[PDB]
Protein chains: 2
Amino acid sequence: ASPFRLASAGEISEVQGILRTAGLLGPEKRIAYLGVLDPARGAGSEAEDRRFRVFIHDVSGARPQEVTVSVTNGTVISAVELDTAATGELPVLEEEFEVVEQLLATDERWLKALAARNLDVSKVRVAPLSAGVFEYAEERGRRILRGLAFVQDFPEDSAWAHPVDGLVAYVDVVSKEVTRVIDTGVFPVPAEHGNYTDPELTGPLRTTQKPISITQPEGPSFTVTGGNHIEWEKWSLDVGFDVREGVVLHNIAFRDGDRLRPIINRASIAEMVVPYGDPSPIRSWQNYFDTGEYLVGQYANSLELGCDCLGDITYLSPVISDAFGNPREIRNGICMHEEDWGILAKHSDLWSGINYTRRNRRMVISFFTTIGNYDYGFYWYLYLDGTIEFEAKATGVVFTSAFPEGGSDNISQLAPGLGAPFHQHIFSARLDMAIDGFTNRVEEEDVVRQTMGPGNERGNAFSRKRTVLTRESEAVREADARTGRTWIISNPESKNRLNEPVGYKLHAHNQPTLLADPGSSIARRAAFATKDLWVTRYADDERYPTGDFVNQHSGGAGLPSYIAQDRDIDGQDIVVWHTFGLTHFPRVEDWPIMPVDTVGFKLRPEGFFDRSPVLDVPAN
Amino acid sequence: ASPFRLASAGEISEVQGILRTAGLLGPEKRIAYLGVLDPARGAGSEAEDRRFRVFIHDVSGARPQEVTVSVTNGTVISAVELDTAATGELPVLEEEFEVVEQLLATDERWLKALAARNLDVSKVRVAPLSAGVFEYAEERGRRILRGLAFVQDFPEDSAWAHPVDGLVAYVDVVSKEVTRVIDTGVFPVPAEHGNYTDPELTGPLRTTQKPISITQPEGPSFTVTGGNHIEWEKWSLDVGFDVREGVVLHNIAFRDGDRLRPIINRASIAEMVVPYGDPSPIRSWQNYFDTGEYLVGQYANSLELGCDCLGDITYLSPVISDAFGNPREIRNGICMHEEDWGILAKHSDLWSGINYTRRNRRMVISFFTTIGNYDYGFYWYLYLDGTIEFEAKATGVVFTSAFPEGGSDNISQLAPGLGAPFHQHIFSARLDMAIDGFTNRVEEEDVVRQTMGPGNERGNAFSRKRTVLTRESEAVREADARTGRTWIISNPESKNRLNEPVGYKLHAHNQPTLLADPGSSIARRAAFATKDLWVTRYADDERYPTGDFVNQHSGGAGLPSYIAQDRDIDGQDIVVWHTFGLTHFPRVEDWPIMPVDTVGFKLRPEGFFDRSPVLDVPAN
Ligand SMILES: [Cu+2]
Ligand SMILES: [Cu+2]
Ligand code: NA
């Protein structure tokens, strides 16, 4: 019944049939993206209309299309032909990955480069990487991938231990042409293996770990209804899934006594970029837009009980489309569970004699994706006290290079002759706010130091200041950890019992933002990553901070163009975009498989409730 | 056996007997501090010589003494008379707290102030607080406490809901004299109760929480030998307890194959200060040095299985001295257990076909202390991957005031007429480092941005720089979150297999440091709190960042005096002092009992190991 239900296999099958009957899904067509559209703003929307947005690629070279279909009515709403030289190429297709290695295997320049290095072409794996936009005029309007080579000594070998430096190739994957092969010089291929399941490397496995058993003998405290609607400890929300963004949370609300109070209308990770900081021409173009170029939802892992998710686990198995419109299930792709989270509140009072302890809990919604060498876990947490938190967990195998004789200012050494280029992992959270409703504003809160003097004779006072962001042109903000800077999202029309506007405070980790030069290609294409906080006025079509078509788009799309409209955001329907990331100088301990590192943000109530919201938690 | 074993009841009784026999502990004497001294530098050395340091107060007004005793030999090693007007007063005695309310109840100025407010003296509780050093010349050399009043409507009432603003009194607790009673005017006493166990306020308790059961069917993975020596998943350490500092960690080492490698010789929270930012004369003197003035270990809670600590718990019950030298056991005062900690490492490789997942765990060592209205949890974590982390959990009841009718820039409103002054909670971690031995150095690491141009034509490169701190005068450092600043502790004489010095990296939370005016009394007494990182050369008597005697001591001791020696710290036996804290602008949700908020720091290996140290973790 819910407009926010997960897409079903039958819905995707019907999209396929509609596209087919309409003549838009011939044998030369490929679906590069398919997803359900959210309902438009309408607090009286009764008629069910499930609409899907599709990006259709053409393998023969014809122009691609963007199509919207109504599966409820069995109709095509609109279909637009795309000029990709202007608006950007479609996301990379899974089937285009294999094409790069196969094309290069018959190119005489590639084979000559491998022969000079005494490498058997049958053992050379090619990582197919997005191209970006640089100096090659012949690439505009063409679907390009760039390839970097790694040697696999045997079929179960970790090829990442054996980069082939000094060599890169560019490939047109539509016309199947190798456009350039660049060979800058012979580097030794690092010889040590990185096989983290080889006993020669692990040594004898530990026998000292005893089991930790986490069970819920009466079942979990949350309920799931309608497939994806969660109720847990006064929280209410819908768990969505999109092939581009991954897990999306809808309609996050909190039951405060009799009233269901909205907090966040839609929360997602709307982009994530991995820029590399090695100036070598072999890699200086390397920037992954994992969400926008690759689509992180389509590479989601099936999560194994007891290994990936421990405890009493409830799974969702989202359905996506393959390249031909057939539904594909990602079995056990989302884990949901609650877990103990230590002490919530504690006080032992001398005067009253009362000793009081309560425990905390959090609800966890998670999925994991794998893009080539990297694996990312996305975790949303809901706490008893009203806190919402997101955490990204980065693991996998670091991207490698040769370690140059004489060292490097931009590459870490991991093993003899083996390097790991410096890079960042930067995320954009898109938070469509609805604090007690849609009339919201953002205030920037700084600590204020005060000077010793009249009214502050002992020099102990300090205070704080709040600045309302009133228009989009002034709503591009930077972190300031030294002044304790946070941002408050409030509803000026909804007051708590002290007659103060209700609000939530955003706490950032204050990690560095994009380090690249402001004139670089990546700074233009990932402009969102240069500032910690952006606020826009809500609009239906302003979905991603990098625009709809990120692959090989020249720049400026997304947030810089939205913000230019300079719309009123003071007590309006607004969207908060928070940039946060990890700056990774790889360490020896990251090799040959990297222990998890984390980054995130959290939102805490700030006078949203009339008192602590967890006074009714029992002692248990 | 071990020189680092916990003090036993018999050792404390023996100290009492030695002091009595020596004539230093007659009926007018009180023990204000007693603790075991760590062994001096040198392996083996004294075979076994357990020495105790004692601060002895005299209730007749005679000069107090500092005494060192050898319990092994039954001798007084040294005993020195203290001039407290010079070097500071002794820590506050538990028995002195009761004195304050009783003395005020018979003072006619106090009674007249209460009569003006129609308050029954039998219902007025007085919070006895440390005095600091301000403008009152008559306090020099006297033991003073200051008292703030709260009304308790009935014996089980939370008095914190009913502050009596406009009133403060100062008390000489040795001569039993009320020195001053200051009344700046009548404020309404806030009338709403704050009784968080009253059903009228909690409402009906939730029935929705189902149990989470955490068990270890084969017992825990760690072993405890010699009372306090822990071995867990390659870690080795001794858990100490001191009545001033609380839990102290000794001899933290990691078993790397055949070798036990030292990392940290001694880790403790060596001071913690809570300064208030309300310029009202009623509270502008208010600064708690919970460690140095009150002694946090003295007020450690007994922790209840299933509520405070959940899982398979191993307890330690440390013994401290009471004011007469009798041993007192804090039953179940320290909880130890291991916890699942999610995914450790994960990769699904397309080319090799291998899917790999391992889970993380951490060892937890914790205790909780209650100082009046506040309750603090101290948590040390050891992780499988070599990470060490500390986290402080702040909860309890916020300190209250009236909320002035026309508002305030320095106080939050929590309830009608009820305010909560702004304050900070600032900690000092003292890390006596021993990275692969005692020859250590500290490097500050900043990210370096690079300009687009020759050698960086695409404007993508970024790098980092490390600056060695060579002398104490240059080792007072500030955070810089914008440049990703961290500090590396390395051993220049111990190299990993890549011929790089082994090291650990300190990751700070980059929260604001002390906000008070640098000319204030608190900035002089808590000078450590004005900077994020200090490095000193190890010395036996440089134990606390505030000096030995903090109570009513002006500036002139502690870290600023230590670093003036300007000692060589480049490849030497060094101590890192890290300041970190919370800046608390109280919110409505903090009332009437505060949900936990947290702050901390972590240390991660940085080329300490030759590869990932968790390759031998099993799947299971
Ligand atoms: Cu990385
Ligand atoms: Cu506080
Ligand atoms: Na040291």
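We number chain A the way Swiss-Prot does; in order, the residues shown are 9-628.
From the backbone N, Cα and C atoms, a Cβ is placed for every residue, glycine too.
The feature substrate binding site is assigned by Swiss-Prot to A:296-307, A:379-384, with similarity to another entry given as support. What Swiss-Prot lists as active site, proton acceptor is A:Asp298. Here Swiss-Prot describes A:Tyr382 to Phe as a published mutagenesis experiment; the accompanying note says: Loss of activity. Positions annotated as active site, schiff-base intermediate with substrate by Swiss-Prot, on the basis of similarity to another entry: A:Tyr382. For A:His431, A:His433, A:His592, the entry in Swiss-Prot reads Cu cation binding site, with the evidence type experimental evidence.
Where Swiss-Prot records a feature, it is marked here on the structure.
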| residue | record | Cβ neighbours (10 Å) |
| --- | --- | --- |
| A:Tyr296 | substrate binding site | 22 |
| A:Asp298 | active site, proton acceptor | 23 |
| A:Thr299 | substrate binding site | 28 |
| A:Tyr302 | substrate binding site | 24 |
| A:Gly305 | substrate binding site | 23 |
| A:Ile379 | substrate binding site | 19 |
| A:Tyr382 | mutagenesis position | 19 |
| A:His431 | Cu cation binding site | 26 |
| A:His433 | Cu cation binding site | 21 |
| A:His592 | Cu cation binding site | 22 |
Next on the checklist: Quick check: with A:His431, A:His433, A:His592 left out, which same-chain residues have Cβ atoms within 8 Å of the centroid of the Cu cation site Cβ atoms?
Outcome noted: A:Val282, A:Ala402, A:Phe430, A:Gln432, A:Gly589, A:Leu590, A:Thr591
Checklist entry - Where does A:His431 (Cu cation binding site) sit in DSSP terms: helix, strand, or coil? => result strand
Checklist entry - Given A:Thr299 (substrate binding site) and A:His592 (Cu cation binding site), what distance in Å do their CA atoms have, once rounded to a whole number? => result 19
Checklist entry - What's the CA to CA span in angstrom from A:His592 (Cu cation binding site) over to A:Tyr302 (substrate binding site)? => result 21
Next on the checklist: Tell me the Cα distance separating A:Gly305 (substrate binding site) from the residue listed as 'active site, proton acceptor', rounded to the nearest angstrom.
Outcome noted: 10
Checklist entry - Checking the recorded positions A:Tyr382, A:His431, A:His433, which are within 10 Å of A:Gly305 (substrate binding site) at the Cα level? => result none
Next on the checklist: I'd like to verify something. Among the recorded positions A:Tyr296, A:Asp298, A:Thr299, A:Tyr302, A:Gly305, A:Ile379, which ones have a C-beta closer than 6 angstroms to some atom of ligand 1?
Outcome noted: none
Item to check | Inter-residue C-alpha distance, A:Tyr302 (substrate binding site) and A:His433 (Cu cation binding site) (nearest angstrom) | outcome: 15
Item to check | Where A:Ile379 (substrate binding site) falls in three-state DSSP terms | outcome: strand
Next on the checklist: Measuring Cα to Cα, how far is A:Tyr382 (mutagenesis position) from A:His433 (Cu cation binding site) in Å?
Outcome noted: 11
Item to check | Whole-number Å value for how far A:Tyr296 (substrate binding site) lies from A:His433 (Cu cation binding site) (Cα to Cα) | outcome: 9
Checklist entry - C-alpha of A:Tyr296 (substrate binding site) to C-alpha of A:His431 (Cu cation binding site): distance in Å? => result 11
Checklist outcome for this item: Whole-number Å distance separating the Cα atoms of A:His431 (Cu cation binding site) and A:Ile379 (substrate binding site) is 16
Checklist entry - Where does A:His592 (Cu cation binding site) sit in the DSSP three-state scheme? => result strand
